[PDB]
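So the structure is just underneath, and the comments pick up after that.
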Number of protein chains: 2
Amino acid sequence: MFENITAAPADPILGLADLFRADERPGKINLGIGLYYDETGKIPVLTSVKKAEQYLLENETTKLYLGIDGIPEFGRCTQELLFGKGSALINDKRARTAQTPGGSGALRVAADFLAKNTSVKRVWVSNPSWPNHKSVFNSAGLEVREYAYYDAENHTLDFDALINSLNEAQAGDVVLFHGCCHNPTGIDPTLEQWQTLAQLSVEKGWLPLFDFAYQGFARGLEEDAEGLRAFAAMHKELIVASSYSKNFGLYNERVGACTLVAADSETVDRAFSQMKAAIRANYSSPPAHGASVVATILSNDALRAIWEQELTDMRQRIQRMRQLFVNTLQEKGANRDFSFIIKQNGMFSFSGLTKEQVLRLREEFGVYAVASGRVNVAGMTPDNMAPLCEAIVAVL
Amino acid sequence: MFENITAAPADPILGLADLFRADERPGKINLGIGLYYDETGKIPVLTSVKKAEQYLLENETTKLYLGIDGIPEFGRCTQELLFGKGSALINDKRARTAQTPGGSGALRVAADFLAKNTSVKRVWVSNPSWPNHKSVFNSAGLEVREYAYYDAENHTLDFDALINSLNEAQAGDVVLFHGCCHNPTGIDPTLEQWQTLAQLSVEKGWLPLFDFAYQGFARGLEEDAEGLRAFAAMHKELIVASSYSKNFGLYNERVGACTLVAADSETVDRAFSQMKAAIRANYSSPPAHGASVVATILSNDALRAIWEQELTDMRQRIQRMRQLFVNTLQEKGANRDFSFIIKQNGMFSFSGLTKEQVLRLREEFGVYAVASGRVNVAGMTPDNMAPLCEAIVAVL
Ligand SMILES: Cc1ncc(COP(=O)(O)O)c(CN[C@@H](Cc2ccc(O)cc2)C(=O)O)c1O
Ligand SMILES: Cc1ncc(COP(=O)(O)O)c(CN[C@@H](Cc2ccc(O)cc2)C(=O)O)c1O
């Protein structure tokens with residue numbers, strides 16, 4: 001049976017890892033995958049989480065199957081964190097949430113729900129975009145089409161080119177928006193541009209699906225949900241695929257949520273029921289550990305207090321490593337003017353290096369960036385800066 | 001968008017939980033979902049588990065993304081428990097293993113891999129079978145045909161209707177077997193009956209797909225893997241969906257595995273890149289806790305030793321709950337002769353009860369079995385024995 005099977009091509013991102021993990025060179029830097037690092041070059045486990053885990057250790061009496069929808073309380077929490085204190089979405093009981101294996105699994109769940117229970121045939125995804133967006137959607141049968149976004153020549157959001165693109169989307173189409181910290185550009189639309197698309201997309205008849213894997217690294221919690229919050233006000237229906245792998249450091253435990261919002265509760269209920277079935281034929285029920293951490297924390301004032309500060313801390317060191325990055329570039333002999341890098345939010349930076357640059361940075365200096373020229377600021381440290389900035393400077 | 005969505009009818013097993021949960025009558029018993037219970041009727045967390053968790057607590061420095069295929073250890077270990085320490089398979093590097101969100105997720109990973117890369121068209125699954133095999137396979141767009149298996153009248157494995165109903169299996173079809181502990185019958189083919197099927201399947205050109213989710217509750221670890229190991233000798237190609245949910249009480253952390261057998265290293269290799277690819281479009285990478293807890297315990301002679309006993313002890317108490325069940329049954333009324341029960345393996349028993357019988361125990365006595373009339377031995381205790389045996393008796 002498998003004599004004919006053909007070797008697939010590796011994950012452009014995740015596959016880099018393997019590569020990295022294999023060079024035996026000394027000074028190898030890894031600006032690949034989006035991992036938050038600390039000053040001392042490591043991927044710590046936050047403190048609020050070890051505290052959460054200890055609590056679990058001494059408190060857990062069973063490993064009982066969770067519901068298909070996970071821990072209720074983790075849901076309440078995701079919602080509040082998503083919509084706000086006493087939103088009508090919550091007051092109206094218009095949202096139903098499901099704990100899933102990461103934000104990558106909230107996607108896959110969404111798209112099996114859409115295709116099986118809807119008339120959705122197409123999903124529009126920005127250009128550029130997170131390479132897995134397509135494969136996820138494709139796998140559920142859906143067609144993926146791309147809209148314009150990124151003004152190369154000037155490092156922004158080309159609004160009108162964006163708008164003009166989406167004028168080709170039929171009603172009933174699904175439009176895919178990154179909540180904040182666009183991956184991999186780092187550019188995000190103002191509150192007005194969100195208010196815009198918000199009105200538009202309502203008139204145009206689109207289904208908006210928000211990929212929110214970074215609440216907290218742009219400006220902060222409550223303010224990084226604005227776009228999303230503008231949308232909710234308008235729409236009767238929407239879907240959000242959220243991740244807690246970056247803001248809780250829980251990468252390998254897989255914590256995320258799939259939120260569904262309908263016109264009302266009777267609906268949402270009916271609709272949610274089908275979502276479950278989508279799960280039940282996938283993985284059945286979600287993993288406990290990681291999500292129980294999340295609720296525990298979000299539920300406790302002290303622990304929360306602690307986590308929030310851990311967050312703002314992660315964010316601030318990033319904002320720091322970015323200023324530091326250009327400065328040194330500048331101070332190191334860099335052709336281009338990189339200051340547009342200080343206009344990008346989140347863990348990355350859409351560098352501007354060509355495929356052959358990124359290819360050379362690696363074979364020749366041991367540096368590791370995604371071929372799009374995506375660079376992970378969070379992987380930058382005062383101890384690697386110089387050497388880093390020197391290789392780049394040599395390849396430019 | 002969601003205005004015409006048809007509510008779905010709930011999972012037949014998990015759905016039962018909901019009902020149990022919301023029921024308020026004091027003496028309610030729950031013989032539904034396959035969860036191991038203790039003398040006092042709790043679903044305790046194994047000592048070897050707690051122990052390994054502690055270890056992780058103290059020693060975990062990171063939550064870094066696992067690989068697509070998970071913890072190498074975890075795999076290396078799974079194949080061993082699957083094929084046996086010395087096995088050629090291992091020595092021939094013909095197996096590849098991916099850590100997954102349970103036995104469910106492995107099933108699904110199997111389906112999405114087949115579907116997408118094989119030209120497999122139909123999957124054959126017993127009658128009766130576990131109700132999710134269908135849903136899983138369908139959702140991958142596969143045809144589910146049934147083979148015959150259980151001989152009601154004398155409660156047994158009719159090898160005859162078995163062999164005859166599979167005569168229509170086609171070459172390239174996929175035959176699906178429960179390695180041991182048949183859910184929901186509890187009847188298994190003998191090493192001989194196994195030796196034979198292995199012979200056919202070869203001769204008739206089938207892809208066997210083993211569903212192993214209870215290794216250790218029949219006879220014991222190595223004993224229960226006979227059928228599988230017989231197959232492994234003959235076959236060149238094989239698929240195995242394993243789960244640790246029951247033998248390690250890890251129900252809610254989703255731990256199981258998917259093993260791919262091929263003729264050679266190169267093959268399995270190519271063929272596994274494809275599998276990974278299928279993983280990347282679903283959930284990305286596996287959840288770490290639970291699996292880490294398994295490699296921990298299986299790589300440590302000591303905790304291992306502690307493990308193998310908690311298991312042995314779970315089995316023993318089950319077998320005791322069996323012989324006590326019939327004993328109290330007879331000794332309490334019973335027209336029927338339930339003596340065939342003692343001949344079933346694992347947590348359940350195909351009771352021989354009526355749809356309308358289980359509807360009444362539930363409604364009138366708080367008892368909770370599945371509709372097929374499948375009862376959990378494991379959810380039986382010395383304290384509840386009487387009261388259950390009374391209602392069952394009053395509905396005969
Ligand atoms: C925008 C975006 N959305 C979702 C995800 C996946 O999040 P999880 O919660 O499932 O981890 C990511 C992840 N992006 C990171 C990490 C990653 C993970 C898997 C694969 O295949 C590739 C990358 C990244 O490297 O950009 C998003 O970025
Ligand atoms: C026969 C069978 N095969 C596989 C599995 C996989 O369970 P995992 O928890 O490892 O994924 C099971 C488990 N079935 C139990 C519990 C259950 C699980 C999911 C759903 O939807 C319903 C019940 C059972 O009671 O049969 C098998 O049983």
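For this deposited structure, the header notes the method as X-ray crystallography, 2.5 Å.
Backbone N, Cα and C atoms are what each Cβ position is placed from, and that goes for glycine too.
Per Swiss-Prot, L-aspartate binding site is recorded for A:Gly34, A:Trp130, A:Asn183, A:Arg374, and the stated evidence type is a large-scale study or a structure entry. Taking the Cβ of A:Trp130 (L-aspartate binding site) as reference, residues of its chain lying under 8 Å away and at least six apart in sequence are, in sequence order, A:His178, A:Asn183, A:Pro184, A:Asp211. Secondary structure from DSSP puts A:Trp130 (L-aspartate binding site) in coil.
Cβ neighbours within 10 Å of A:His133 (mutagenesis position), excluding its own Cβ and spanning all shown chains: 20. Quoting Swiss-Prot on the mutagenesis of A:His133 to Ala: Slight increase in maximum velocity of the overall transamination reaction between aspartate and 2-oxoglutarate.
According to Swiss-Prot, the experimentally introduced change A:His133 to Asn is described as follows: Decreases to 60% in maximum rate of the overall reactions in both directions.
Of all Cβ atoms in the protein chains displayed, 21 besides its own lie within 10 Å of the Cβ of A:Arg280 (mutagenesis position). According to DSSP, A:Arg280 (mutagenesis position) sits within a helical segment. For the mutagenesis of A:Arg280 to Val, Swiss-Prot gives this note: Reduces first-order rate constant over 25000-fold. The structure shown keeps the original residue.
The annotation that Swiss-Prot gives for the mutagenesis experiment A:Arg374 to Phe or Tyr reads: Second-order rate constants are reduced by >5 orders of magnitude. There are 26 other Cβ atoms within 10 Å of the Cβ belonging to A:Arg374 (mutagenesis position). Reduced to three states, the DSSP call for A:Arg374 (mutagenesis position) is strand.
Looking at Swiss-Prot, the entry for mutagenesis of A:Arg374 to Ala says: Reduces first-order rate constant about 10000-fold.
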Spatially closest candidate among A:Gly34, A:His133, A:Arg280, the listed recorded positions, to A:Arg374 (mutagenesis position) (Cα to Cα): A:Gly34
Filtered recorded positions, from A:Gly34, A:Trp130, A:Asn183, A:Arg280, whose Cβ is under 6 Å from an atom of ligand 1: A:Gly34, A:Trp130, A:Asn183
Of A:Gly34, A:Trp130, A:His133, A:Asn183, chain B-adjacent recorded positions (C-beta under 8 angstroms): none
Fewest Cβ neighbours within 10 Å, where candidates are the binding-site residues A:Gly34, A:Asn183: A:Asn183
Rounded Cα-Cα span from A:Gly34 (L-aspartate binding site) to A:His133 (mutagenesis position), Å: 16
Residue pair A:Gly34 (L-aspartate binding site), A:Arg280 (mutagenesis position) - Cα distance, angstrom, rounded: 30
